[PDB]
Every structure is written in C-alpha cells, then in structure tokens.
Amino acid sequence: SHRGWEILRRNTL
Amino acid sequence: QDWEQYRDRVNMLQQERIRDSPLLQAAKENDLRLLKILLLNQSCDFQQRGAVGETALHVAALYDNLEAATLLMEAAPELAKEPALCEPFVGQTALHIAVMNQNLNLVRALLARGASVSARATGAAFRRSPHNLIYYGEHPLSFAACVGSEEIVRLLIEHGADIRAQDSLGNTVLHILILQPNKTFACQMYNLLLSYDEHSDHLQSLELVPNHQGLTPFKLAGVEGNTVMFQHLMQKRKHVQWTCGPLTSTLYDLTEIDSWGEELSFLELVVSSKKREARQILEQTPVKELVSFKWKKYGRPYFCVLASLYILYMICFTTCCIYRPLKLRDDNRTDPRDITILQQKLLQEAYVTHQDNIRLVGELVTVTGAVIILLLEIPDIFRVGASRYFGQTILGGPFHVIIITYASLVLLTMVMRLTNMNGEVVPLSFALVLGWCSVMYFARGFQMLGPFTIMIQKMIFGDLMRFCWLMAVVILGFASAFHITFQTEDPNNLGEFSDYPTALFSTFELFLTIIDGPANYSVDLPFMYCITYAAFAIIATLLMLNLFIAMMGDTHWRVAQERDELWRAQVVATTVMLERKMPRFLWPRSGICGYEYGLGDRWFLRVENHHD
Amino acid sequence: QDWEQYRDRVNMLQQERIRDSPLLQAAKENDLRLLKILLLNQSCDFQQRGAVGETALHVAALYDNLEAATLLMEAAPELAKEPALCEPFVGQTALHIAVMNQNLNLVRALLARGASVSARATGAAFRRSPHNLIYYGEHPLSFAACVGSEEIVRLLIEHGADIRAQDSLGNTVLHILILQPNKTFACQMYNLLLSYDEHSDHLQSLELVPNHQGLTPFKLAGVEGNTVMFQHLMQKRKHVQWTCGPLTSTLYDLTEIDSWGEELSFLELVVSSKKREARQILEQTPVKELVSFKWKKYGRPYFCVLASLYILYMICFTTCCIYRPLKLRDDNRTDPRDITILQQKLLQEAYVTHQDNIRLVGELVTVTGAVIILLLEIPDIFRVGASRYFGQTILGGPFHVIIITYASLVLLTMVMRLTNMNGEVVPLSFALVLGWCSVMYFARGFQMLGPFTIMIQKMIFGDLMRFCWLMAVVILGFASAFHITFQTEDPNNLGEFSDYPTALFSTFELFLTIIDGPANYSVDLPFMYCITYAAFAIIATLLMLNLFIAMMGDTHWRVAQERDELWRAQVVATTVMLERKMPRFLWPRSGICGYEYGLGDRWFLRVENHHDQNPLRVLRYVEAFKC
Amino acid sequence: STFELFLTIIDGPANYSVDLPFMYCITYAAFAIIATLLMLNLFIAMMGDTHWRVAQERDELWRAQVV
Amino acid sequence: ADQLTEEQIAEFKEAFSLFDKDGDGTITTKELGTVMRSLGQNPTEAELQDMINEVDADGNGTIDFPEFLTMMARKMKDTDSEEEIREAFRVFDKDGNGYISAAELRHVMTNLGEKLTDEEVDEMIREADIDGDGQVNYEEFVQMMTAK
Ligand SMILES: [Ca+2]
Ligand SMILES: [Ca+2]
Ligand SMILES: [Ca+2]
Ligand SMILES: [Ca+2]
C-alpha cells in the first residue's frame, strides 16, 4: 500500500 | 520418461532437421540467394519437413521472415494449405504462426492465397492445461484475439472467420479472452468482436453461447474471477435512470446473475470455484448489493431459526445420553483384577419407568434428527464432486464431514441398542464431541464468530499439523526414554510409566504441562531420569510449546486479511445454500420485476450510489 | 601490538618523511619552482624515500599531480621502474598508483617510458583479506579492470598486459571482477576483456582458467553469490531456439552447472559456501529449473524411500529397547536404604527364550543400522572441513552431530552388553532421544515440515541460549534461597528441597509451572519462603517465561522470510547430497544430450518462459530509435 | 493462594470427596476467566506487542551500553 | 561509457535483451522489426536499415550493446537530481542487478521493523511499478520518492 512507501521516504529523510 | 521430457526433445529435433537441409536453414536465415539458387533447378518435393511435420513455409514464418516466406509461396503456393502433422502440433498451419508473431504483411500474403481461416489447431501443446503456458484455442481468429492486435482481427473478419466457432473444449473466441492474463486488453477486444457479431441471428447472441460444460462467457468470468471482464459485461446490463446531482440510480438486469430457473446457478459456480480470485466477483457492485439483500432480508433470520433449531436438538441429544439405562453391577469388582473399577454395566432392554418414557421420545428425536442430516447431506455429495464438497472450506467444508460422521454415530448407537451390544459408550462419546463441535458451523452467520472460526480451521490444518508431526517425533523419543528408566523401577510408588501405552500418554501430558512432573520425594528417583527430564522440560515445554504460540502468533496476522474476505465469501455461500435447500414458500425472487413497470419480463435490481 | 596498529604508524611515518625533504614536499604540492630549482644543481640520489620505500615519482602519483610527475621523469626516467620496498607494499610501482587514481595522461607518460605492465604487487596490503578494504589483485591491468575505467584498460592491452596472468591467489583478472562490490560494472568489463582475448589459444579459454583452489570464474560467481555476473556468464551458454509469439524456448548449456564428472561439483560449492548471498544462485533461471527437475523426478521419491526406511528402523530399535533382558531382583529393597525402589536388575547373558530370538534379529539390525551411519557419515567429515560440515545448517548441519552421537551410543550399548556392564540404561536412553529427534532430518523433504524445522534450529541456538543463560543466573538465585529456608525445616513433610541437587531441580521445575508450588496446608511454612516465592512467581513465571513467548514471538517474523529461502536452499543441498551418495543405477544424467540432436556432446536443458508483451517497457526504447 | 492460582501454579482447590459450597464455584469460574484466561494471556499479548516497538530502541541502547 | 549511471546500465541490459530476444548475438534489424510489429507499429521496408545506420558507428549494420548505450546516453538528455536516494537505492538492493525485486522489498520492511505481510509489500510494488514487471526500476524509485 501507499503507507509502506511513506516509511521508506521518511527513513532517507 | 516424463511428458515434459518428450516435447523437449522434439523441439530440439526440429533444430537438427533445420540444419539438415540447406532450404530450411535458408528459410530461417533469410539468405534469399541461397533460397533462389535452390528451387530453380531440381524443384524438390517440399514434403521433406522437420520432425514437427512443418513445411518450409512454417519455418520461414516461425521466425519473422517476410521475404523468405513469399519466395516459398511463389514457386509453391500449396505450402499455405498444409498443416503440421506431429501429435502435439496437429493442425498448426502457416496462418497460425503468422498470426502469433503479429506479422501484418504475412497475414495479407497468406490471405491473398486463400488460407483456411477455420483451421483447428488440435495439438497437445495448444489445449488448455496446467502444463501449457498459453491457451489460445484453435481457430486463428482466436489466435489474433488473444494477442491484443486489432489489425489482424479486422483482417480475418473480412475474409470470413466464423466468430461463433468453438474449439474442442467448447470455448468460443469470447471465452478465450476471459482466460487471458492481460485482462484489460481483452475487455477492449470484446467490444471489437461484438461489433462484427452476426446481426439478427437465429440462435442466441454471442454473449450467451454456452460451453461444453455449460458455462456462458458471463458465467465464465465469475468462475475464473475475471473481475475486469465482469464489469464490461455489466455495461450492457445497466440502464442509468437519472443523475440527481451527485447521485446516480442505475438499474441492473440481474437475469444472468440471479439465474432463477437453473440447476447450477451463477452464484453456485462462483462460490464453489477452485480459483482463489473467484471470491472477488462477490464484491462487485451488482452482486454485493444482491447477496447482502438476500442475506439481511431472508438469509439471516432463516439461519438463526436453523441455528437455534440445532442447539435445541443437541441439548436433547446429550440429555438422552446423560440419562442412559445403567444398572448396578453384581460381579464384585475386587475379585476380577482389582485394578478395574467398573460398577455400572447396562440395561439389557428395559424402558419401564416414567422418567425414561420421556427419554425415549427424546431419543427418537435424535434418530430422526440424524437421518434428516443423512437425507440433506447425502444427495449433496454427488452434485459438487464428492471431494470438492468435503474440501472447499467456503461451502461448509470440514463440517459436512463432521455432520455426517456425527449422524452416522447416532445411527450406530441405535445398532448398539436393539441388539444388547455391550460397547454403547464408544459411539456415544464420539457423537458428542462431533455433535457439539458441529454447532460451530452456525458461527458463520455472525460477524463476531464468523472470521474466528475460519482461523481455527486455518490453524488446525496448516499449522497444528506442522507442529504435531514435529512432536510425534519428539515425544516418542522421550516416552521411549521414560519407559526405559522406569521399567526397572517399582510401579507401585511411581506409576506414571507402568506400561508403554501409558508412557506415551504421560509423556504427551507432561509436554502440555497438564500432569505434574512425576516425582515422589519420599523415594530416590534414578538419576538418569532427571537428566532426561531437564531436556524434556526444555525441548518440549520451553522451546516447542512456546514456539507454537510464536508461530501461530506469526501466521495469524499473515492471514488476518485472508480470513476476512473468506468469511464474506462464506456468508454468500450459505445464502446460495439456503436459497436452494429451503422451499420456495420462503425466499421470494430477489429483485423488482418489470412486468408492471414495463420494460420486459426480466427481474431488475436498483443500486443508487453517491460518487464524489 | 595489533597488526592494524602497525600499518597505521607506517602511513603516518610516510607523512613525516614527506615533510623531511623539500623534494617530496614539492612532489605533492605541485610547486614546480621549488622542484626545478632543486634538481638542477646537486642532483641528489633519489633513493632517499619515505618509510614505505616510495620514490618521488610515487608521491607525485599518489596525489593527482600530472606536472610534478613529468618533471621527475625527465631528469630521472629510472624512477618509473622502481617498486616500493616495505613489507605491506611490496611491488607497488608508479604505474599502479597512476592506474588507481584513473589519471589518464599519467598512464600514457609512464607507458611511453616502458613501464612494466606485469609488475606484481605482492604487498600485505594488497592481498585478499577481511582486513583490507579492496582486493584488486596484483597486475596493473587488474587494477584498471576493477576501477570501471575502460580507457586505461584499452591502454594496457596495446602495451602488452598479459590478460591470462594470475596473482598469488591464482585469481586471473576475470576472477577479481567477480569479487567486486560494484557488480554491474564488472559485467561490462567482462565483455571488454574477452574482446581482447587471445584468439585460438593452445590452452583453455579465459572463461575456464582455474584458481589455486580450483575455482573457474563461472564457479566463483556461484561461490560468492554474484548473481549479476552469473547471468552474464549464461549469456554465452544459451541458444534461443524460437520465439513463438510471447513464448521463448532457450536451451541452456548445463555443462558447467551440472558438472557430471567432477569431485567437487558446481552445485556442491554453491550450497556449501560461507557467503549468505550464495543461496541466490539456486533461484536463477537455468539452475532453478535444474535442481527442481532433479528433486521432483528422482529426489523426492528417493528421499521418501529413505525417510520411510529410517522410521521403520527406529521403530525396530525402540522395540528392542522396551523388550530388554530384565529379571526380578532378590536383594530385598527395603533392607538397603529403603528410599530406593529398584526391582529389576539385568540378565547376565541369556537369550534362551523364543520371544527374545526375535529380539536378537532386531538388535542386530540396530548394530548394522548404526555402523552404516558411521560408514556414510564418517568419510563426509574430512571432505567438507570437519567444522564446516557440522555447522553450515544447509547441508544437514546439526543433524550429523546427532546422527553420529546416536550411532555411537548403539555401538556403546553393544559394549555395555557382551561384558555384563551394569549401566545399560544410560546409553540406551540417550540413544532414543537422539535417535528419534534425528527423524527430524527427513522433515526437509516436505513443504509442510521443512521451513518449520529450520525455525526450531534458529530458536534453539539464537534464542533459547540467550534465554537459558539468563535463567541459570536466575534459578540459581532462587534454588539457593530455597535450600536455605528448608535446610532448617523438616524434609519429611515438605521434601521438595531435601538436597541441593533436588533444590536446583525443583526450582527449575517450578519456573516452567510443571510441579505445583510446594505447599503443605496442614503445617506452617516459614514466612521467609513465601516472600521469596512471590518474587519467584513474578520474576520467573510471570516476567521471564512470558517474555520468552514475546521474544520468540518477535524473532519469528523477523526470520520468517529468511527461513523460507533457507529451506529452498535445503532441498537443493539434499539433492546434491543424494546424487552423490546414491549409485549411478539411480539418478540418470539430468538434461537432454546432444549426441543425437547434433550440436555437440554437451548435455542441454530446455527452459520455455512466457514473458509478457507489455508495451510500456518497450515503447520508451522504440521512441528513442524513431525520433 | 489466590496469587498462586492466577499463575496456574497451584492446582484449583477442589476436594472431590466433599461438597464444596456452590458460591465458591461461581466465584471460581469468574476467577478462571478474568485472571488466567484474559489477564495472564493479555500479558503475553501486551508484552508481545511492546517488544517489537522497542526492539530497535533496545539495540542502539546496548551499543550505548558497551561504550 | 562516461555516461555514469550504473543502475541504468542494468536497466538497459534487460532492455537490450528485449530487442534481441530473437537470437543470442546482437540486433539484426529484423529483430527490431519483430518488436516493432509486436507493438503493431508496422514499419515500412528499407526504413529499418535507415533507422539503424543512423545509430551504428562502426559499419556492419548490426548494432551491439556498447553501441546501444551510446544512443541512450544521448537521449534522456540529462538529469542532475538530489543523488541521495540513488545512494539509498543501492543499499535497499542487495543483489545489485538494478531492480529492487519482489522479495527484497519485503526484506527491508522485515529489517526496518514494519509488520508488513506478503500481499501488502506486493501492493507496494504495483503502485510503484510503471512498466509492471514486478520489480521497481531505479527511475521508478526516483518517481516514487521526490515527485509527490
Ligand atoms: Ca541477432
Ligand atoms: Ca555494430
Ligand atoms: Ca534485486
Ligand atoms: Ca520496473
């Protein structure tokens, strides 16, 4: 889901 | 030799025969100056072929070779009419392989010579099977419809490909689109093929041509779970009434969904299909509102009436088991092998009381309540498939095994009575633990108890069995080691392993921390037992029993979403079970008909949505 | 002193010697007017160097200095031929450091003076090791191949770098590409280096030059798990037969994958490799279809025959343990220390019944069923490495320890018999709980029982041991405190802690809630016991035993994906075990050969895939062609 | 003895040769459900939930503990 | 060569095998017509040889995988992005073939601490995968990172 991609976006930032 | 190993060698033997001739080598290499010098002098019998039985036109078409094909069609135009002859490629002509590679000019050059556009390809590599990677059917119009190329398809209707032609499985060309992987292209090929449909045909339209097992193409999408092709078939069955701002009131046709007068209904074939994607048709917008209206209006109180009729029945069965004809025993139990403690034998045949005549009317309920189960569950064995019925776990599943094994054991204890058989206690106690755990079947009507009783089924097969194979290995190793060290010991002071059956039982009970650890502190236990016990306390009831809670704790949220849309496919599959079993006094025909609101005799259903 | 502390000081001592001379300081600073004024008058012996042994050309090349290099090559061209001399940098010349920094003109100026392109760099900082960050080999062609610079590589083939030259480990330059981190560049450097390969060589081609431990470069990718370099080596071993629409029927070569006549096969070196990425070669498209065809056709029924031969064997062993020669005991047990309750001693040596002759034929099965294990498991110790064999947990792992310790204990109870030893019960009961929990080895052939029995292994080492160290600490603290408060108490009414061995045992049993809490309600227990027990009920069987279910509940889904691709590497590693053990009457050679379908004598395998005809993965590339 | 029953250490106090008072069995069925069905197994659930929440926090807390 | 995109070469290497599915050795201009007709483009005869003799540098009208990288370096004219997620793509991928894959994306939620099931990580790819091959591209990784 789109929820999982917002964690990978968060971890590089 | 395996059958995959047979076709692997033929496809390699085709390569040796291509190297065998200079013609077939020049057929695939496009070297036209090695082609033209050959068939000018000594014009060979081109009947020399590969082991597949394929002509030089086939080899020059299996590869994208425009030029080498047309040179072989000029000097020999009779190559266009020849099929392949080996038993897995029967009937594949040169038009088929030209269609398959989407060689547009190679279709025209073959169609200009009168290629047979109805050549059936009855090879063993073309039929639908789990071994063949693509199922495209037989006719070359079907080969063009399932490659998503609209130009070849328009080229075969103009040269007379019969669109209503069906293959050996009965599938017409509109069926084979529904079995395709690329589901969004076949929806657009349905609009292309119905635009060439025969106008004012004598028979039915092409959307209703059945199969060789009876599946309409609209019925096939519900079986294979082609939800995209389901919504494109519902385009021609809705009539948008009005759009009052944001709302929209459409009116679904519901003739081929409900399927009132039919043996195998549409919803019966969807909820019983072996495809895992078949359950997704029961969430589409004309079916989701249909089977919920069948469930909330009639299906839920006609289940709760039935769920409360059975728990009232099973209470009457145990009450006729607790009261059971037992008399005092006279054979002075301390005389024969004083280990035994029996003190009630049976009654031979005697009902002469007053508080047992009220038991016989209760017993007779259990006999006629068992044979009703063997009258309502026995004819359902053969109409689903006798193993598809016991193992589909959507339509009952492993409750019909239980409800029949229970009902046999009430008809088995009836044979234990009326003949004065002594072992009456054996089929009764199996009848209770199968009779009561069949009340669990009626848990599917409630959202509280519905998805949980799928999880007990999904753990008792997938997860309890993978643990209990790994404990029959372990607790045989420690029950054997416990019977060794206490065979030489005194069974009068520590008798937890007096026999090898009790040693297998007391080791299984220790593992579950049910029985206390066998220890008598007033005697000296053998030191070999304590070393074997510390390992048994660590391997069994530290590691294994708590890994079970870990593993079942891990495979619960993996299938927590799978258990949720499996119960929504279970309330549908009990509605279709109940609409078929219950008489038509109950369950009036779902939908609003059109005989008074005049647009036909079809039974319509209205769905009003609010799209943002 | 550590060896990391030795090289740290040399790399700092190099900086003092650079400050020591004005030349080496001007070598790295490019101050050419401090260079030119120096070597015009009193032309020094440039043998003065750093502690690394490096010339002024080396210092002017370790930094990107084009100008300061060429000024030191004009007045002294013999600096180009000199190596470094210290023991961790032996053989590093000026061409190597110029190659390493990808200084393109510095390679040409050194190559114009005849720099030795075959100078081996045998320093202790250049060899392959877990301590050195990069392994590039020895020859300067290899230094240029592993930096991903194609211009230096084309410059060394024209000046005669022997491409077949191998370093001290035996690795040629095509090996050192496979050990690189940047795996996608070395695939393109394989296509560059084979284009300069020696045409019609007398020896083998460069794709087949072995190592100093016997590894072909195709065999090295399977060991190191270089899956990208594996698919580029399979480019030259497939022959695309036809593409009938969406399908494609390729024909893999399978000569260097299967490796029929060889001691250490290719698949034996992949499933036994210490790299965790080595298991990924068993999912590539010519190997996944190969080891599954070896498993479904022969490997699974030849395992189930063996899995049912062993459970039939172990049933015959326990049946010969349950029936065992016990006679009644005559030494009136209430006379010697009436705590004891023995009543069966042994038989001395007597088989004279009828229902024990059928036991001796069963016993003899267990002796010859144990020595077969010590004949099929003992030679396998030394060919894998005797500790790589007992601890790799892909090829058996901690079942070969069990299957040998079991089979010794059947050959140990045979020594307990035939000599009338009294303690026969001790090696038999260890033989059952090791013999039956070795049936667990045959759980790897079934998908139901396969991945679960890896999890029992991954918890009994990683997670049960980290708990049982934290409970031997705890339950020693409460068994000691329970032996204190019941030493002064009467052991006749509450005897759960009569001895300190039983106190360590009854405290371990209480923790697992097996034994009930020791309480006698007809007597007054000491109040110090109830205070110690409420802490033992909270620390042990509230916190610790339920944290165990929490921790094992947490580290189950962490390695639920790791346990799944570890079992797929376990069904392969039992196939390669079974193809090697079973005779060649069984297991015919996998693949279709080509002696009748004429293209050679290599044994081919056909894989037919259906790749989707999605337009979006093609339309971007046919538009860059059209416009 | 009530704290020991909750942890299923001591067996449920029952003497089958005498008649226990019926008020005890009603209070015991609630004590078997509230304490050792709900609460003791919610403990394994809650500690099972707050283990992976601080599994990353416990890892960089030990690296600050070896320092 | 000095185009300097290590992960686009692993994309082009799969992309070059698409055109050269026919045959093992490189592009033969009828092997480009095969994939052009697969799209239904139907290109005219003697316009294929022109479309390849304007990319080919070294005669011998077949174009090969080094020459394939020359043209795609000239197109996709130039992007100067943030360079930080291009570093993070290579650490999320542990096989280094330039595709993230189906299983490796589950291999990072297992390490980052997310309780994500097998279907939901498959749902993560389907949103991210424009060409729909089941493994996200590096460019699909960029478009799923900084575009929003
Ligand atoms: Ca080619
Ligand atoms: Ca070229
Ligand atoms: Ca990957
Ligand atoms: Ca992609």
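Following Swiss-Prot, chain D residues are numbered 532-598, in order.
Note: Cβ is positioned from N, Cα and C throughout, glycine not excepted.
As annotated by Swiss-Prot, Ca(2+) binding site applies to D:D542, with the evidence given as experimental evidence. Of all Cβ atoms in the protein chains displayed, 11 besides its own lie within 10 Å of the Cβ of D:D542 (mutagenesis position).
Listed in sequence order, D:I541 are the same-chain residues six or more apart from D:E535 (mutagenesis position) with CB atoms under 8 A from its CB. Taken residue by residue with DSSP, D:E535 (mutagenesis position) is part of a helix. Under the heading of mutagenesis, Swiss-Prot lists D:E535 to A and annotates it as follows: Minor effects on Ca(2+) permeation.
In three-state terms derived from DSSP, D:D542 (mutagenesis position) belongs to neither a helical nor a strand segment and is classed as coil. Looking at Swiss-Prot, the entry for mutagenesis of D:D542 to E, N or M says: Attenuates Ca(2+) permeation and Ca(2+)-dependent current decay.
For the published mutagenesis D:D542 to K, Swiss-Prot gives the following note: Abolishes channel activity.
D:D542 to A appears in Swiss-Prot as a mutagenesis experiment; the accompanying note says: Abolishes Ca(2+) permeation and Ca(2+)-dependent current decay; no effect on monovalent cations permeation.
Here the residue is the original one, while Swiss-Prot reports the published mutagenesis D:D550 to A with the comment Minor effects on Ca(2+) permeation. Taking the Cβ of D:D550 (mutagenesis position) as reference, no residue of its chain lies under 8 Å away while being at least six apart in sequence.
Those mutagenesis positions from the list D:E535, D:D542, D:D550 that have a Cβ under 8 Å from chain C Cβ atoms: D:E535, D:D542.
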